[PDB]
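Visitor: Quick one: this structure, given as structure tokens, is what I'll be asking you about.
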Amino acid sequence: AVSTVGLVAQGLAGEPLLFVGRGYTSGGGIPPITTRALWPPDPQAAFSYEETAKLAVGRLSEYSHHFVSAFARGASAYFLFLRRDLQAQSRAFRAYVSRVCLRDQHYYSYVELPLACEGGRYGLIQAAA
Amino acid sequence: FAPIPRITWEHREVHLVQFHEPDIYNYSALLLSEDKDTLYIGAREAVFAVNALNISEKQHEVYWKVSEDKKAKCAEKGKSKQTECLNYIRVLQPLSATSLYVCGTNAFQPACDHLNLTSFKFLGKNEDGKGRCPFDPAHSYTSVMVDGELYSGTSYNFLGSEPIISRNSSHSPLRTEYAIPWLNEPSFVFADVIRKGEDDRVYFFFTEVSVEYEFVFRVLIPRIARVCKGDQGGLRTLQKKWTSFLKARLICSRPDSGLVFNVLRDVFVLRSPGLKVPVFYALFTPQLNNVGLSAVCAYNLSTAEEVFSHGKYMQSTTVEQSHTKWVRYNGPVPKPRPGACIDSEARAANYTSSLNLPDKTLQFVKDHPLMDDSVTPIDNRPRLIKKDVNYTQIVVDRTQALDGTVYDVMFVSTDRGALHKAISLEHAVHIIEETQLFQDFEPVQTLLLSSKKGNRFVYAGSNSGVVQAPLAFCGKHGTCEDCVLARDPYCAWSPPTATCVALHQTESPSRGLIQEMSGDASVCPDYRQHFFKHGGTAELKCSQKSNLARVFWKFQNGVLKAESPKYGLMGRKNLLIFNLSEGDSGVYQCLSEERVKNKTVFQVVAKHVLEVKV
Ligand SMILES: *[C@@H]1O[C@H](CO)[C@@H](O[C@@H]2O[C@H](CO)[C@@H](O[C@@H]3O[C@H](CO)[C@@H](O)[C@H](O)[C@@H]3O)[C@H](O)[C@H]2NC(C)=O)[C@H](O)[C@H]1NC(C)=O
Ligand SMILES: *[C@@H]1O[C@H](CO)[C@@H](O[C@@H]2O[C@H](CO)[C@@H](O[C@@H]3O[C@H](CO)[C@@H](O)[C@H](O)[C@@H]3O)[C@H](O)[C@H]2NC(C)=O)[C@H](O)[C@H]1NC(C)=O
Ligand SMILES: *[C@@H]1O[C@H](CO)[C@@H](O[C@@H]2O[C@H](CO)[C@@H](O)[C@H](O)[C@H]2NC(C)=O)[C@H](O)[C@H]1NC(C)=O
Ligand SMILES: *[C@@H]1O[C@H](CO)[C@@H](O[C@@H]2O[C@H](CO)[C@@H](O)[C@H](O)[C@H]2NC(C)=O)[C@H](O)[C@H]1NC(C)=O
Ligand SMILES: *[C@@H]1O[C@H](CO)[C@@H](O[C@@H]2O[C@H](CO)[C@@H](O)[C@H](O)[C@H]2NC(C)=O)[C@H](O)[C@H]1NC(C)=O
Ligand SMILES: *[C@@H]1O[C@H](CO)[C@@H](O)[C@H](O)[C@H]1NC(C)=O
């Protein structure tokens, strides 16, 4: 009933990383986007993000993320999702594209763009390739 | 509202010892030794050791200046190369008998180190103070060293977007969650350990954006919070996180007057020699329409303890269906109590540490750090509310009067380098005196009290230097009446020595001393000559120290009216006789009148014998 998206990438040393788009679940106060190590020095510490490698959002219940797809191009991981546009008085759900550097372990480079097709007449993104 | 300070002491008229190092500024950190005889000053790019008995006596000095490649790195990050890109000492704490724990901003690379006291040289430990020390000299910060472990409240990053209340333990490091329920844009003010089966607690005080309240703008709210010394975090959840973090509203207001002070500025812990329970003296200002106002609220620790131990928590709820609102939680609370310490009760149910608490309890505290009940002041009202003054820091000394009646003496600093001494007399504030500590009106950033036998002083730091003041100036008072009328629990009149003495300091006999906090100078036992030319003009100088008294003149046993042409008043106190003639000769008396309770107290200020020549 709630989607999760993933993207397998590499670190600077070639190490395997997993980018996660976990949609909001009604405890689940887990960051909506994270970079978790698939195979670290201690293998018992796998699937963990370094406390820094996440998108800290303070009010997940309000934004209510709905992930569609995660993918890469060049030195970047991209995310396609719906969330409530809280900048609008409408607080209506909107389609977004998201982008973070593959090397960025603090989500410093993280940037969001609203998607429009055509001027929001078809507001809800479903799939992409 | 509190009256005006009874007497104003100019920096010129009192003995105040000063300290500053040329080209060294921002004297924001103050720490005195065990022996109380050595005060350590933490400034911008320097640490000093001064004789606490005469701050002007510089004993030791150590610098920690930033390199040009580090200044330029900071400036390249759009910060001010000659302002913010310098090492502001933020952490100045005792580590041992032979060392101090020091952290500085360091051109936005918070760095920690150990100051070797025997050498007054840094050990080059070069620890990363990220979380322990702020990056920006603008950011809020608080720290308390408890059992050689630093408990700190500040920003976790450069921008000050991530707040943090954490413990740099090495054995068991613990920090807060980066979540609005936990901390919502806080500005750290103060922290201390409240010592004792029962565990010790480490209290934190700050102002943060309120979740329970909604108004035109975002509303700030003072917070009292605590963590348990013995915290080790949760095992499955709250891994390396506080399990004992609970917070509550700190309320300072007079509602019958619509006065609310929702911005906390300072917190002082009154550690009573007599009273078994400590009292927090908290200093607040209003967020809205501050023009400015200051209030001093005193909170009994027991009250706060009652909220954290038995109070109902607050729940967050979804409301239509994109909003969050906070309400009293009236549902079932888990056992052991979320946020509680490992006490006698827990140990009976085979709980030795936070690491073995049920996930039920740990999840609860993580989702309910905020309490529904407010922590209210003693007598449910502020101890002092003042207008036309922006108070900056506070200290309180519990002093016994001659009578034996105990007064809690409030030393309050201002944003213009001044110190006010106030006591809550019978259901009314009495501001004994005010002293201009800084000749340059530099705001008092930090304040520190030493009420110890012999070395009884207040130490105030500003950006321009540090000032050393006594707790009283009893000697400035000339007559017995003047000594009594002051209504200072520190001052008593000595008939044998003919001087107003400092009771609980001087070697005068207790049984044979005069003091009345009522101000009835009735308990007390009890001529400048001039010769001016005919036609000439006379200025008869008269002055007194009470800002609450007015002076009038008397000639030939009658109340003279200082009106044109024969008379004039220069500076509202100096009499001017204009056209001298035979009849103007004689005795001129300057008198003062001040109301104490209902009654008026007339005193003869000046006596003059004017003789006009022919
Ligand atoms: C700070 O809060 C504490 C919490 O109660 C206050 O302590 C308690 O005050 C009550 C009030 O009287 C004490 O009860 C009784 O006192 C009378 C007075 O002699 C005595 O005759 C009764 O037999 C009974 O003891 C209570 O014992 C006392 N408990 C403690 C631990 O102090 C405290 O007074 C408050 N302090 C301030 C400045 O508000
Ligand atoms: C540390 O102590 C020094 C000693 O006073 C403080 O210096 C003062 O810094 C302020 C600016 O923060 C100067 O004010 C002026 O502001 C205007 C507004 O734009 C600006 O155009 C001027 O060029 C100037 O910066 C103030 O004049 C300056 N005082 C002196 C004597 O130079 C310093 O701010 C303190 N730092 C902290 C963190 O407290
Ligand atoms: C703290 O400073 C003192 C001051 O010098 C250091 O003392 C020297 O210690 C060495 C042994 O390590 C002795 O041989 C010297 O004679 C001591 N000199 C003096 C003047 O006492 C002390 O070692 C320093 N502590 C640390 C950890 O560096
Ligand atoms: C802050 O945390 C660091 C992290 O460990 C502490 O460092 C250790 O300090 C002890 C001595 O107290 C050394 O024996 C260890 O080897 C140090 N380890 C590391 C990794 O640094 C530091 O002491 C803590 N400081 C305070 C004041 O609590
Ligand atoms: C009390 O402090 C307030 C600031 O908290 C002072 O108000 C500022 O005064 C300066 C002086 O011209 C103005 O330029 C600012 O715009 C004022 N700011 C605000 C928010 O009012 C106030 O003047 C101080 N008053 C006293 C008596 O100390
Ligand atoms: C200490 O205070 C006395 C009092 O006037 C002064 O004479 C002396 O020079 C001071 N010591 C230093 C180092 O300034």
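By Swiss-Prot numbering, chain B shows 24-219, 226-555, 561-648, in order.
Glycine is treated like the rest: Cβ placed from N, Cα and C.
What Swiss-Prot shows for this protein is this:
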- B:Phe244 to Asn: Abolishes homodimerization, abolishes collapse of growth cones and reduces PLXNB1 binding; when associated with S-246 (MUTAGEN)
- B:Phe246 to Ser: Abolishes homodimerization, abolishes collapse of growth cones and reduces PLXNB1 binding; when associated with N-244 (MUTAGEN)
- B:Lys395 to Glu: Strongly reduces PLXNB1 binding (MUTAGEN)
- B:502-551: domain 'PSI' (DOMAIN)
Visitor: If one looks at the chain holding B:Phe244 (mutagenesis position), which residues at least 6 apart in sequence have a CB under 8 angstroms from its CB?
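Guide: Spatial neighbours, sequence-distant, of B:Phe244 (mutagenesis position): none.
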Visitor: About how far apart, in whole Å, are the alpha carbons (Cα) of B:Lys395 (mutagenesis position) and B:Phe246 (mutagenesis position)?
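Guide: Spelling it out, the Cα of B:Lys395 (mutagenesis position) and the Cα of B:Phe246 (mutagenesis position) are 28 Å apart.
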Visitor: Among all protein chains shown, how many Cβ atoms are found within 10 Å of the Cβ of B:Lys395 (mutagenesis position), not counting that one?
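Guide: Taking every protein chain into account, the count is 24.
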Visitor: Quick one: give me the count of other CB atoms within 10 A of the CB of B:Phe246 (mutagenesis position).
Guide: 8
